[PDB]
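Enquirer: For reference, the structure I am asking about is given below.
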Amino acid sequence: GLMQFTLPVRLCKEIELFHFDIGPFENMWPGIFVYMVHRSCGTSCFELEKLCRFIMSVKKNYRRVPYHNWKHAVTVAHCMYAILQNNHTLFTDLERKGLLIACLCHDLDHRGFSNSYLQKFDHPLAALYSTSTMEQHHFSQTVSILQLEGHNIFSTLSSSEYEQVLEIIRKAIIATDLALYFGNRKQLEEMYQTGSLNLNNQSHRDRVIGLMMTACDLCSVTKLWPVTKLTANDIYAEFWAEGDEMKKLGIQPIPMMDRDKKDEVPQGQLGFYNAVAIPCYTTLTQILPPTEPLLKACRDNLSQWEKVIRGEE
Ligand SMILES: Cn1ncc(C(=O)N2CCOCC2)c1C(=O)Nc1cc2nc(-c3ccccc3)nn2cn1
Ligand SMILES: [Mg+2]
Ligand SMILES: [Zn+2]
């Protein structure tokens, strides 16, 4: 009860910033997550022993793929931690609990392939879930882990608080399906511009939490340039493995996934910052002004990708 997690001074300070990198020491990531739950939520949100057991079952159910791995889970949760801490009074007690957990869990048992590849390969998961295929799988793995003995970190919630939190987590994990992001942000755009956005409207909250999820999920583009650049290598390592597998099914992959079109990467990064990232963090900054450093950091990394194209690196 009187047992805080604490971090070394450089981490204690830098973890509060949006651009924090959780570092290469895997064995510290659990402690970092618990630190964030404790400051974001309270030392009383979760029975420490249940939390620690839940975190380690989550780690065990992430695979050793280049990008969609246990480091991604904690990175995405840290971005959420930063949004929640800079927007203290906008979120309920249940939202704070459920969203860090949602982010830790959002890519559970990912294999490093897209929903399209599952559908072209005819994976069983693609018959069980016709849209948002991996994301319905991730929520389903979260429920599984929550129902292992000693793993129910929400035990102390009421029957209806319990259902409201599992419903927040579900919507939060579905929203990480980038196919849903485009419409979700268009609507958030119109609602904010016509002045109809209303955070007491539960369907409005849902959309705003969905946009936060997309922001946290993409937060590689909001890091210091060397983090951004070295993360992009892990991303393409998956994309190109997927492209190889497409070719094995006798399908020309999209260029994003063709290792034979490495030369086009800098321009594809621009497409991505302009079509997805920048619009994402813009609308997020409009709705939640203290998240502006994500937008500023994204625009800086766009400008570093422009330099790469110009041969200035
Ligand atoms: C940087 N970042 N962060 C997250 C993600 C991301 O898409 N997520 C969703 C999928 O799951 C993985 C993560 C990315 C990223 O890089 N997206 C990305 C890279 C890219 N390259 C090209 C490209 C097109 C033609 C020729 C050569 C390259 N198009 N293109 C479009 N998007
Ligand atoms: Mg995902
Ligand atoms: Zn993800």
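Chain A is numbered as in Swiss-Prot, which gives 724-1036 for the residues shown.
If you check the header, you will see the structure was determined by X-ray crystallography, 2.2 Å.
From the backbone N, Cα and C atoms, a Cβ is placed for every residue, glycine too.
Features from Swiss-Prot:
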- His791: active site, proton donor (ACT_SITE)
- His791, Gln992: 3',5'-cyclic GMP binding site (BINDING)
- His795, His829, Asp830, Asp940: divalent metal cation 1 binding site (BINDING)
- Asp830 to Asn: Reduces activity 1000-fold (MUTAGEN)
- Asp830 to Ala: Loss of activity and of zinc binding (MUTAGEN)
- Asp830: divalent metal cation 2 binding site (BINDING)
Enquirer: Can you count the other CB atoms that lie within 10 A of the CB of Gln992 (3',5'-cyclic GMP binding site)?
Expert: 24
Enquirer: Could you give the Cα-Cα distance between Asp940 (divalent metal cation 1 binding site) and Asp830 (mutagenesis position), in whole Å?
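Expert: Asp830 (mutagenesis position) has its Cα 10 Å from the Cα of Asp940 (divalent metal cation 1 binding site).
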Enquirer: At the level of the C-alpha atoms, what whole-angstrom distance separates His791 (active site, proton donor) and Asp830 (mutagenesis position)?
Expert: 7
Enquirer: If I restrict to non-local contacts, at least six residues apart, and a C-beta distance under 8 angstroms, what lies near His829 (divalent metal cation 1 binding site) in its own chain?
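Expert: Counting only residues 6 or more apart in sequence, the Cβ neighbours of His829 (divalent metal cation 1 binding site) under 8 Å are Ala796, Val799, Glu858, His861, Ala895, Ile896, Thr899, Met936, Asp940.
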Enquirer: Given a separation of at least six residues and a C-beta threshold under 8 Å, show me what packs close to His795 (divalent metal cation 1 binding site) in the same chain.
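Expert: Sequence-distant Cβ neighbours: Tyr785, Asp830.
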Enquirer: By a 10 A CB contact count over all chains shown, which of the recorded positions listed here is most packed: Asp830, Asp940?
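Expert: The most densely surrounded of these recorded positions is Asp830.
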